[PDB]
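Student: Below you'll find the structure I mean.
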Amino acid sequence: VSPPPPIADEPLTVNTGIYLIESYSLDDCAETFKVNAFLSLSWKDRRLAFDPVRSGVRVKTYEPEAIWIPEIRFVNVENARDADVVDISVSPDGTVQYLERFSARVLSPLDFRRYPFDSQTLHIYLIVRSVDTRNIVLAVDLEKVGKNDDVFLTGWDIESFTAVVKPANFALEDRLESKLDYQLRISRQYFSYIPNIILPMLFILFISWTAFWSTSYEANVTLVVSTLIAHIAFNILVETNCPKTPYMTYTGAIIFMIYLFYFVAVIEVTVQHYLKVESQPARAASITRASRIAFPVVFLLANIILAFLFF
Amino acid sequence: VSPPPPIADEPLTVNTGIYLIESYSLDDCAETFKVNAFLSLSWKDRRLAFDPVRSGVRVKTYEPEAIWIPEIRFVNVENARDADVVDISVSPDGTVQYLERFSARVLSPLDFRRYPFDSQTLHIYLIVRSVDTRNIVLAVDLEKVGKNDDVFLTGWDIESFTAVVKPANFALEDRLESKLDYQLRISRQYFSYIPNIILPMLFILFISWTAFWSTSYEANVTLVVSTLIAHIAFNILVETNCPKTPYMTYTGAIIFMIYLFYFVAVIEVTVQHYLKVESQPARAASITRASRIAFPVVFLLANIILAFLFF
Amino acid sequence: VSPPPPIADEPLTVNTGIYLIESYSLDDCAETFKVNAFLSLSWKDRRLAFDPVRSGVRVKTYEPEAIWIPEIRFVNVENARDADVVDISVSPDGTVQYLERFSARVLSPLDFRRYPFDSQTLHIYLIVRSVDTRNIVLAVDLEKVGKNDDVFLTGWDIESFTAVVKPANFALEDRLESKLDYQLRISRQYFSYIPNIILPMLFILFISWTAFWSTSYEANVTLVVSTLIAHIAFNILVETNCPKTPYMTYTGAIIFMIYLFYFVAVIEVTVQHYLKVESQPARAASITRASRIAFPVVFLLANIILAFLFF
Amino acid sequence: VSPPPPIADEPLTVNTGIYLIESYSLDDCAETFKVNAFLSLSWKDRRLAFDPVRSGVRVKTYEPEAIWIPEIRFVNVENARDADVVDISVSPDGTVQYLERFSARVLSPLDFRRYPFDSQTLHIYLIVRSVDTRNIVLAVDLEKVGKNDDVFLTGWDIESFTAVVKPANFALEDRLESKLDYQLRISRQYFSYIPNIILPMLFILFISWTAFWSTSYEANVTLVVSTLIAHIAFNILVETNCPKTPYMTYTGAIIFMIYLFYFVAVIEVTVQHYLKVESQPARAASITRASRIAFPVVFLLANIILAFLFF
Amino acid sequence: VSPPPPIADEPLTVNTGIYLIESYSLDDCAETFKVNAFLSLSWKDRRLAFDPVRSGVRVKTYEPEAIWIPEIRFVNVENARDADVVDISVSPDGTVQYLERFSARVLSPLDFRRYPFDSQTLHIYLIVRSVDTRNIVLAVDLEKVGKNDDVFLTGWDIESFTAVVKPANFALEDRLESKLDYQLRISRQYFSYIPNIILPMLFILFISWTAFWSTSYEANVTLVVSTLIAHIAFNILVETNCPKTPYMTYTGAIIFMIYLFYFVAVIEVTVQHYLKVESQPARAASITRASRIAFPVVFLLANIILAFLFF
Ligand SMILES: [Cl-]
Ligand SMILES: [Cl-]
Ligand SMILES: [Cl-]
Ligand SMILES: [Cl-]
Ligand SMILES: [Cl-]
Ligand code: NA
């Protein structure tokens, strides 16, 4: 119950590996995801070496309390992971094959700038603090890094689960820390977004454009203002945005533009009626006729500009 | 505290059985369900085998710490199950009969394509990882697989609780893993859906169709746009869909179609008024008269097409 | 740490009692309630017999680990109860008097057919599994069954807390199980329902009926459609129903009828205007005049029919 | 260990005290509040008495396991408190001074009859159960009852934290129970309620009253019905009431009255238009002119009656 | 397992330090934030001093139970922190260097008066209670105080993490207590507040001002009342305020003013129509023309006054 002694001056290498069993509860608002996985740890403790002939066993099994085990922690977790040691195996040379099953709620920042056509890299940071007698360094055993084929997150395509093999070794509170980056790459399943969110939102906006084929101010006021209520109501219904994001998203810009279009359509309807009442029906009719083309064209153009800027 | 030795080279068979005591908290949005059940385990350990004549006991009772017990885990659980060992009995031949009561929040994907006329198969996957000295294989004791008659899930008919007797044996992290599939078959109780969701949603759409028996543009605009607000408001009220499903559901298609119908009804109302104002009342009146039949017929037909496509 | 031996071949009787300290968090949607209570247990274990003279003490106190205690579990709980052993007293004959304070989230189905004039029977099922050496049977000590006078559930009248003295003894997984039914009878406090939910919902419906004293189609369309929006909005506000109940409730039928009435009132308004525009003001005026009586009468009648059918 | 022996036949007095460190999470809907505090306990155990000269110490420190400690529980808690023993000190005469830090979610009924001008008394009930050897009685050490100056509940003024010094001693399940009542007196901070809820609600109602300076039935219908929608929408926004309170509150009565006023204003608007259309403009104009004074006067009067009845 | 003895009569100095690893879940409504950090502790215990020559080691490692460790608690936490002792190192002179990793939900009051242009100071209060044999005093080791560069709170800029080096020593329950103040300074980054909440809210208000270029009372009533509904609906959608803050915020005043402006615009529309109907079109037209300038000017001025008063 002391770290294994060095042969020369070299640090202790703890070979790690995470195998995803379950991925669930991805909360876009909280920027958190719950994970259920295997954590494999491999290191050499020569004090544990044995002759397989004199022992009669090819492998030795130990209880966690019986031998020295490195304190591996996760950096970006809410609380410490719930762990259950599955197996501890010692081969004749003193190599330890530690395996545990754990569950953890991981905190990983999400970039919503390209939502709902966004891809995310979820992070799981492994860490080890170096001790008094010797330095502890983390390594990746890519044979031990993987994910179950049945792993799923609803509304996401899981591209890959990999690790950045080079650890981040740095000093913290006068000791070395070896940090590893495990990455879960996911891309959003944006199909139902068109018929469920985009298309009905566009229909509501198009209804407000019918005011360009009407001279009735009362009917026009009802058209633009009632559709604005319908738009807001629809947004409450589809709740596309989490509590307001601090930065400007792609969908966020489109939505802002839709509010601007409802305001401009009101200005037009107001201008039309005023000119019509102030004995100038030639201008009122020419503006309304221009708007019939101006509104869809300016919308389609601004959308192309936005799609270009974000992608 | 080592696995039982093989008589030849055969793997150890752990006979399993799950008996549902309680089923509750089925969450459609989270795709999870909470279960409270018995887990029975049976395996042969000849080190525990005894002669009854020289021992004088029917069965020997042991504490979990006293003997070797296989590490059975669940694949699709949020956290490790809360277990309470009920009984451990050993018969003269060394057959260990283990029983525990557990509670677990199970993650099982749900198919909403046919909602609210859907049926689901809830899964509970048992798993065992083989050890150094011998391979462990799972089996189903059908006598010990069942459910309490009082087991219920509000709004669901619990059809059956069975297990796929053939385990899924595969290699994972250089060891054999034996997986079992326990299935809970449930079918939704869709009756109150007609009077609570469908019928009021159809009434709001039918109100919009009264615009086909009116020439008043102001009254027509109020009819189609105000019913669209009422439709959206109603959807907020009945909250029939969870946060957006990535795929197209049956109810999802009907709802999309209802939004399309509100848009088409606006187009008609717009066309009719324009023709009337542009001194063409013959064309306007003929369109409105056609719409009176076209709208219910196209709706009833498209619904038949959708119901056919999904079922 | 083995069950007490039988004097003859008789089963071991465990006398139970539950005394409610606090009842809280009744969740109508989840069909669950949280309870805080005393669980008293009593049985004879003659191995614990002592002479009060040689011991000095008239009663002996033990730690739970020191003696055999029956494994009592609750059938309908989310997880196993949080228990705190208050006292364990052994009298010279070997009679054990066990007392624990526990908290548990109990799952009990609720019948909303007569809401908000409903009464419910909340269940707490005690259970004991029989052992190898002897059968265990549960019994009710009525002196030990009760509830604190201050026990409350907001919006409910707590009628009684009793137990069905005859246990339900049955075989499960080749062993006897003795089950007890503890019942908490509650009846809803429906007073504020009239001024808070019923009356404002009726006012909105009555506003729609003012269209029967108007010939203005535009004002009538605004009356019936805007009140329909107000009705839906009001329902969102008072959120009277949990996520859709699988069965048809009393309030559910009234609400369905209110939607039907808004649809019929639209049909009338549509018919009246069509007859007026189609040069038939005699027929239009006679329908509108009939509706003035027909609508309140048919409503009042259908409500009497519904109240009769449900109660 | 067993309870300290009586010198005569007197019960054991356990002097208590609670010092609030943190008060947080006051939930009006659940009628629950979370508390973080010190629990001090003092009693005399002559078996623990010592000579400070022969011992060399003026005070003795013990571990909880080393000595007898009374089992103090809280009556109105969700689950048993999370406790951490801070200190146990024994003086030469055998006086035990126990101190622990605990956190607990307390269940305390709230009276909303005078909301938002309400004051509440939050309760924390301490309890001790007597043993066969001797009766245990609770007492209040007022020097030990207090609260941190920084203790706060947002939107509340914390008046005082005191205890009812006389315990409630009663028999329960054949043993004496001594109960103490700790009271946290709080009064609501109702200032932002005027500009945030009342004034905008009143504005909407006043907007409906402008229909008394208009003869346009279409404009009047839009005024009263659209403001009713705005009123309902506003109440959804400010969510002033928890899930329906079983009793009639002050705000509840005002809100009911506001719905009644919207109904009466519709009746007036209906009556005025009917009289106008039925060639009686003298009667219509006289009603509308009366309403201009009748509506604000009846409102202001009924509000005075309500304020009087509730306060 | 007794505190270290004083060389003279001096109190024991416990040098503290907190290093933020993760900061997450800042809840504005609850006034809480979850933190994951290192807690370093250092004090002198001469009973632990050793000769590095006779021992062979330069540093000694101990288990928490092997030595005396001061009981450090946090004042403003929901429950006691989840702690995991990382390392305990003793140097030859008896200096103990303790390190633990903890997670805690911290309660810290938030000032929303300047939202969303507000800055907050989050507090973490360390505390130690003095013992019988000697007084314990806290100190700050600034070398051990810091935060990870990757530490983030979405929508916030983390300015600094520091500690007030002078402890607050006071008396509590007859013992001296030493308290430390750790401060996390954060400033709200809400780049998107203007486009996401302000501008759509101003557009709705501006739409209501188009009633100043219209004489149609029916169109004006629809303009001001429908925009009021749109405003309320928008506020339900953007949910900018937590459950009503007891004090008046900056955004709170702006929103109150917006409701006042909707009321004044209704008064104008009412006055204008009354004057028109009461054969005074000169006075009506002059008011409406004044309002065109009066409304934006009074709005822009009052906003400058508010921005001045709050900042
Ligand atoms: Cl961890
Ligand atoms: Cl498990
Ligand atoms: Cl239980
Ligand atoms: Cl407690
Ligand atoms: Cl703490
Ligand atoms: Na309208």
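Swiss-Prot numbering applies to chain B: residues 47-357, in that order.
Determination method: X-ray crystallography, 3.0 Å.
Using N, Cα and C of the backbone, Cβ positions are placed for all residues, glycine too.
Pulled the feature table from Swiss-Prot, pasting it below:
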type	residues	note
MUTAGEN	B:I244 to Y	Marked gain of function, with a ten-fold shift of the proton dose-response curve towards lower concentrations
MUTAGEN	B:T268 to A	Increases the binding affinity of TBA. Weakens block by Cd(2+)
MUTAGEN	B:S272 to A	Increases the binding affinity of TBA
MUTAGEN	B:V284 to M	Displays an increased sensitivity to propofol but not to desflurane
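In terms of burial and nearby residues, how do these features look in this structure?
Tutor: Its own atom aside, the Cβ of B:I244 (mutagenesis position) has 16 Cβ atoms within 10 angstroms in the protein chains shown. In this structure, B:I244 (mutagenesis position) is part of a helix by DSSP.
In this structure, B:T268 (mutagenesis position) is part of a helix by DSSP.
Contacts of B:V284 (mutagenesis position) defined by a Cβ separation under 8 A and a same-chain sequence distance of 6+ are given as B:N242, B:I243, B:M247, in order along the sequence.
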Student: So how many other Cβ atoms are close to B:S272 (mutagenesis position), meaning within 10 Å of its Cβ?
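Tutor: For B:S272 (mutagenesis position), the count of other Cβ atoms within 10 Å is 24.
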Student: What is the interatomic distance between the Cα atoms of B:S272 (mutagenesis position) and B:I244 (mutagenesis position), given in whole Å?
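Tutor: On Cα coordinates alone, these residues lie 19 Å apart.
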Student: For B:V284 (mutagenesis position), just give me the three-state DSSP call.
Tutor: helix
Student: Is there any among the mutagenesis positions B:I244, B:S272, B:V284 whose Cβ is under 8 Å from chain A, and which ones, in sequence order?
Tutor: B:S272
Student: Near ligand 6, which of the mutagenesis positions show up if the criterion is a Cβ under 6 Å from one of its atoms? Options: B:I244, B:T268, B:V284.
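Tutor: B:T268, by Cβ distance under 6 Å.
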Student: Any idea what the Cα distance is from B:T268 (mutagenesis position) over to B:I244 (mutagenesis position), rounded to a whole Å?
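Tutor: Cα of B:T268 (mutagenesis position) to Cα of B:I244 (mutagenesis position) measures 23 Å after rounding.
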Student: How many neighbouring Cβ atoms, not counting its own, are there within 10 Å of the Cβ of B:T268 (mutagenesis position)?
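Tutor: I count 25 other Cβ atoms within 10 Å of it.
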